[PDB]
Amino acid sequence: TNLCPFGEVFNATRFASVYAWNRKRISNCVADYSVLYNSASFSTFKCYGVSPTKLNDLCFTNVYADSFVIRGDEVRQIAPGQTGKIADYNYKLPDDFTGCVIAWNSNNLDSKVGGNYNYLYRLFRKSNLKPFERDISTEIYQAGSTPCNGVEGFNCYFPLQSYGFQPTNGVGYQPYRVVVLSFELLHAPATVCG
Amino acid sequence: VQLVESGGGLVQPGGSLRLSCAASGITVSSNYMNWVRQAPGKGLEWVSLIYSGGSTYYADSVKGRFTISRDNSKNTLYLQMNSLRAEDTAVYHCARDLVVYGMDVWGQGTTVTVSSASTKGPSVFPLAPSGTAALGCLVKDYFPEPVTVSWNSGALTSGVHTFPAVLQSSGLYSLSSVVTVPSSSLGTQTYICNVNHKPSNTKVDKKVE
Ligand SMILES: *[C@@H]1O[C@H](CO)[C@@H](O)[C@H](O)[C@H]1NC(C)=O
């Protein structure tokens, strides 16, 4: 009958890059989901396969709180059946996704005047990600028939680029913190309720 | 490092055609590849994007009529055009996008034309005169492109002006070619324009007087 550590994910001081997203595993606790959604602090709080208000009266075997940072333009892609550089090469939601996507603008916390290049995304990859695939390989992307052997140049580029977050960027070019709550099923016993 | 476009030609309105883009120096399946067309005398218009991962995007003017595909071992990018219209008449390029590093490799392209037009024949009418004087030849009502206009079978070149063709209301091209010569040499020199329209098997030598 312990309360869930949702505060530890949502209110975490530093978040992750989107290609290297986190999976805090939630287990054995009570979650007041209605405390989270009435927060009215989110520019995006869009579930799928379940209702936000009916969520309090429910249970699951495991809740997975995935959290990362992207731009506001790409928030649309944190959804089932999306394309784009984030949806394809960084974080992919299944077409049978049954959780919630939550996002809020982070330009105050996550942007430095000289430019904050701490956050990153994956720009080059030979094929799309499987659902919930995390790819942290920094291997020089090969574009030609000629292999790279860890030496940049023509047809041989670093697979990762950097977000350029400045407080004067456009609102879409601004950083948005995303938290993705994935819900499983029963058959196996449940540990998270409300 | 090349991008070689094929497939372009003439299509009636409502018909379909497929363009090819043969590559060497880059491998197509690993790259972002773009189709970008250019109508005559217009600017660059983005048409079709295709991710390394196969994700596709299309511009609204061609959404539903165009399909972008590739083929790994043949290293050839394609573009299937369906239900073609007159606006799609353009030169079509394929390029390798590096997103941040822009598009660093382009192809000279293949030309696409759309029209329920036929072929007819370029009628050559004289532009006769009556310090300096001017005479010319009016090449009118031929289609499709293009025509070659020389003067005196190539001898006279100084002062020649061959105009770019204009497309008349009938769906028919037409241009003029002129030359300024000294006003005195009107009675002594013979001026004949040489016109050739290879599509319609049409060559004409018209004397201007
Ligand atoms: C984050 O901190 C604020 C300030 O104490 C609090 O009101 C809010 O509920 C916290 N968020 C979560 C998810 O606990």
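Swiss-Prot numbering applies to chain A: residues 333-526, in that order.
Determined by X-ray crystallography, 4.0 Å, according to the entry header.
Here the Cβ of each residue, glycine as well, is placed from N, Cα and C on the backbone.
Here's what Swiss-Prot has on this protein:
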type: MUTAGEN; residues: A:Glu484 to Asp; note: Increased replication in human TMEM106B overexpressing cells
type: MUTAGEN; residues: A:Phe490 to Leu; note: Increased resistance to neutralizing antibodies and human covalescent sera neutralization
type: MUTAGEN; residues: A:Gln493 to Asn; note: Reduced host ACE2-binding affinity in vitro
type: MUTAGEN; residues: A:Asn501 to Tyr; note: Increased binding affinity to human ACE2
type: VARIANT; residues: A:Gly339 to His; note: In strain: Omicron/BA.2.75, Omicron/XBB.1.5, Omicron/EG.5.1
type: VARIANT; residues: A:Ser373 to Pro; note: In strain: Omicron/BA.1, Omicron/BA.2, Omicron/BA.2.12.1, Omicron/BA.2.75, Omicron/BA.4, Omicron/BA.5, Omicron/BQ.1.1, Omicron/XBB.1.5, Omicron/EG.5.1
type: VARIANT; residues: A:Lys417 to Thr; note: In strain: Gamma/P.1
type: VARIANT; residues: A:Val445 to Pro; note: In strain: Omicron/XBB.1.5, Omicron/EG.5.1
type: VARIANT; residues: A:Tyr453 to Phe; note: In strain: B.1.1.298
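All features noted in Swiss-Prot, drawn onto the structure.
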| residue | record | Cβ contacts under 8 Å, 6 or more apart |
| --- | --- | --- |
| A:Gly339 | variant position | none |
| A:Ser373 | variant position | A:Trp436 |
| A:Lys417 | variant position | A:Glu406, A:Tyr453, A:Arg454, A:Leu455 |
| A:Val445 | variant position | A:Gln498, A:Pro499 |
| A:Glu484 | mutagenesis position | A:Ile472, A:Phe490 |
| A:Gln493 | mutagenesis position | A:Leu452, A:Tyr453, A:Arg454, A:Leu455 |
| A:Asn501 | mutagenesis position | A:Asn439, A:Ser443 |
What remains of the recorded positions A:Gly339, A:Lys417, A:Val445, A:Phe490 after requiring a CB under 6 angstroms from ligand 1 is A:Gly339
Expected list for recorded positions A:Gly339, A:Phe490, A:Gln493 against chain B, Cβ threshold under 8 Å, sequence order, is A:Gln493
A:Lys417 (variant position), DSSP three-state class -> helix
